[PDB]
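> Below is the structure I would like to discuss, written out as structure tokens.
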Amino acid sequence: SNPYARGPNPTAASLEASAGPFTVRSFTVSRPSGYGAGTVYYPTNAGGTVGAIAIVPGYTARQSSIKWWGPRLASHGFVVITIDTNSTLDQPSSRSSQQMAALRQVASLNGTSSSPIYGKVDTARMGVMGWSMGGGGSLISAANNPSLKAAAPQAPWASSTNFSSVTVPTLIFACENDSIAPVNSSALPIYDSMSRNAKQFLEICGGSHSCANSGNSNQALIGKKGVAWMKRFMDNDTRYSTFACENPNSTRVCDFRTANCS
């Protein structure tokens, strides 16, 4: 039996829905350590400790752009911290450092008896997400910290597209019409650089650079894929292998590629 499996057996409908099974609460981090601000979203009743995911916005952007992931992931059994960076103009390497500082603080709060997440986190199971330069920051985090169990950046951008060293399972959300981090020169070459991992590339038809952000019109599919990827790889939960690895056969998807993902 898998000690990390949480929640009921998934279906397409349950993963496309507004929320998973678990009640979600949130709090603002009172003294952020190593990053600008954070909001923690957590399940009150997951039935065991859960992994932690840290999510970072893009250049000029704030938690509002990424916030929708907090309740959506947490309701399926994850502690999620969304951050603001120390400056809105921080670059990807700085964003990676701050992302790991946010994961560190989640681990600190897991050990703080006054915190709402005291004892709720398995600090050995962590994941990284983020938009654009925060997505490039997530890939840097994975390259530098290969114990991370999953990465799922959106509309990523980094100074170099070469992430050949990454061994962390990585799902890339791409936005077809992105004019800031174009698919062809950003998301796709980042995807193609990775030869050592389970990986996936999922491009949303018609998407602008913000197509995976809060308020987007594809939360059913994008949320299904993000949760399935994190469940399969952070929880080793093979009930999610098909959802994580499948072509979703969706008219909202204009390009789908995956490797080392059965």
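The chain as shown is numbered from 1 upward.
Yeah, the Cβs are placed from backbone N, Cα and C, and that goes for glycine too.
Feature list, courtesy of Swiss-Prot:
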MUTAGEN   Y59 to A (Swiss-Prot position 87)  Displays increased enzymatic activity on PET bottle. Displays decreased enzymatic activity on PET film and on BHET
BINDING   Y59, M133, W157  poly(ethylene terephthalate) binding site
MUTAGEN   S65 to M (Swiss-Prot position 93)  Increases activity towards 1-naphthyl butyrate
MUTAGEN   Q91 to A (Swiss-Prot position 119)  Displays decreased enzymatic activity on PET bottle and on BHET
MUTAGEN   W131 to F (Swiss-Prot position 159)  Increases activity towards 1-naphthyl butyrate
MUTAGEN   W131 to A (Swiss-Prot position 159)  Displays decreased enzymatic activity on PET film and on BHET
MUTAGEN   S132 to A (Swiss-Prot position 160)  Loss of enzymatic activity on PET bottle and on BHET
ACT_SITE  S132  active site, nucleophile
MUTAGEN   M133 to A (Swiss-Prot position 161)  Displays decreased enzymatic activity on PET bottle and on BHET
MUTAGEN   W157 to A (Swiss-Prot position 185)  Exhibits highly impaired PET degradation capacity relative to wild-type PETase. Also displays decreased enzymatic activity on BHET
MUTAGEN   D178 to A (Swiss-Prot position 206)  Loss of enzymatic activity on PET bottle and on BHET
ACT_SITE  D178  active site, charge relay system
MUTAGEN   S186 to H (Swiss-Prot position 214)  Displays increased enzymatic activity on PET bottle
MUTAGEN   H209 to A (Swiss-Prot position 237)  Loss of enzymatic activity on PET bottle and on BHET
ACT_SITE  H209  active site, charge relay system
MUTAGEN   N213 to F (Swiss-Prot position 241)  Increases activity towards 1-naphthyl butyrate
MUTAGEN   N213 to A (Swiss-Prot position 241)  Displays decreased enzymatic activity on PET film and on BHET
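Have a look at these and tell me how they're positioned relative to everything else.
The 10 Å shell around the Cβ of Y59 (mutagenesis position) contains 18 further Cβ atoms across the protein chains shown. Under the DSSP three-state reduction, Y59 (mutagenesis position) is assigned to coil, being neither helix nor strand.
For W157 (mutagenesis position), the Cβ neighbour count at a 10 Å cut-off comes to 26, with all displayed protein chains included.
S65 (mutagenesis position): 24 other CB atoms within 10 A of its CB, across all protein chains.
The DSSP secondary structure for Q91 (mutagenesis position) is coil.
Sequence-distant neighbours of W131 (mutagenesis position) (same chain, six or more apart, CB under 8 Å from its CB) are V56, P57, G58, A61, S65, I66, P153, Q154, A155, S210, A212, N213, listed in sequence order.
Classification of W131 (mutagenesis position) by DSSP places it within a strand.
Of all Cβ atoms in the protein chains displayed, 31 besides its own lie within 10 Å of the Cβ of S132 (mutagenesis position).
The Cβ neighbour count for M133 (mutagenesis position), using a 10 Å radius and every protein chain shown, is 31.
Under the DSSP three-state reduction, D178 (mutagenesis position) is assigned to coil, being neither helix nor strand. Around the Cβ of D178 (mutagenesis position), a 10 Å sphere holds 23 further Cβ atoms from the protein chains shown.
Secondary structure from DSSP puts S186 (mutagenesis position) in coil.
Cβ neighbour count for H209 (mutagenesis position): 19 (other Cβ atoms within 10 Å of its Cβ, all protein chains included).
Under the three-state DSSP scheme, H209 (mutagenesis position) falls in the coil class.
Every protein chain considered, the tally of other Cβ atoms within 10 Å of the Cβ of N213 (mutagenesis position) stands at 24.
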> Please name the residue among the mutagenesis positions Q91, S186 whose C-beta has the most neighbouring C-beta atoms within 10 angstroms.
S186
> Can you tell me which of the mutagenesis positions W157, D178, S186 is spatially closest to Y59 (mutagenesis position)? Compare CA atoms only.
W157
> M133 (mutagenesis position): which of the mutagenesis positions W157, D178, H209 is the nearest Cα neighbour?
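Nearest by Cα distance to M133 (mutagenesis position): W157.
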> Taking the centroid of the Cβ atoms of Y59, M133, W157 (poly(ethylene terephthalate) site), which other same-chain residues have Cβ within 8 Å of it?
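After dropping the recorded site residues, what remains is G58, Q91, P92, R95, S132, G134, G135, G136, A158, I180, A181.
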> What is the interatomic distance between the Cα atoms of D178 (mutagenesis position) and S186 (mutagenesis position), given in whole Å?
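Rounded to a whole number, the Cα-Cα distance is 10 Å.
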> Express the distance between the Cα positions of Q91 (mutagenesis position) and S186 (mutagenesis position) as a whole number of Å.
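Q91 (mutagenesis position) to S186 (mutagenesis position), Cα-Cα distance: 16 Å.
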